[PDB]
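Engineer: Here it is: the structure, laid out below.
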Amino acid sequence: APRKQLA
Amino acid sequence: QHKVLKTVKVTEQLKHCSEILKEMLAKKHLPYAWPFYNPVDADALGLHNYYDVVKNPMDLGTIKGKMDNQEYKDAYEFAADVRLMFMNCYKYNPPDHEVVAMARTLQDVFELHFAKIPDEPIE
C-alpha cells in the first residue's frame, strides 16, 4: 500500500 | 427586536474564523502546518489511491479561498471544512505516520482557538 513521504 | 442583528453576528463570527485561519497559517505553526497549506498532490506523491479513499480533499489554502469568496454561510460551515481536512489526513495515513502527529498538533491549535469565539456559533 502507498504511503505519503514528507520530504 | 433591538440588540444585535443576526446577519451582523454571523459576519462577526466569520471574521473571527478568518482570524483563526490566519493564525493557523502563521510562521509560528509552520513546523506542523506546512503539509496542509495546499491540496495533497496524490499524483506527485504517487498516492494513486488518494482520491479513492479521500472523496472530499481539503486544505488551508482552499478554505482560505472559500472564505475570501464569502462561501461559508456560518462558522459551523467553516469548522466543518477544517475538520474535514484533518479527517482526510487521519483516514488516509497510518495512525503512526508523522503527518498524523502534525495534524493533531495543528488541530490542537484550531480547536482551542475556535472554541473561544465569543458566545456560541450561530447558524
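Since chain B takes its numbers from Swiss-Prot, the residues it shows come out as 259-381.
For all residues, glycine too, the Cβ spot is worked out from N, Cα and C.
Below are the features listed in Swiss-Prot for this protein:
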DOMAIN    B:266-375  domain 'Bromo 2'
MUTAGEN   B:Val298 to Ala  Abolishes interaction with histone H4 acetylated N-terminus; when associated with 293-AA-294
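Each of these features: where is it, how hidden is it, and who are its neighbours?
Structural biologist: Shown in sequence order, B:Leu305, B:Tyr308, B:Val312, B:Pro315, B:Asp317, B:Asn346 are the residues of the chain, 6+ apart in sequence, with a C-beta less than 8 angstroms from the C-beta of B:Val298 (mutagenesis position). DSSP gives B:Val298 (mutagenesis position) a coil state; it is part of no helix or strand.
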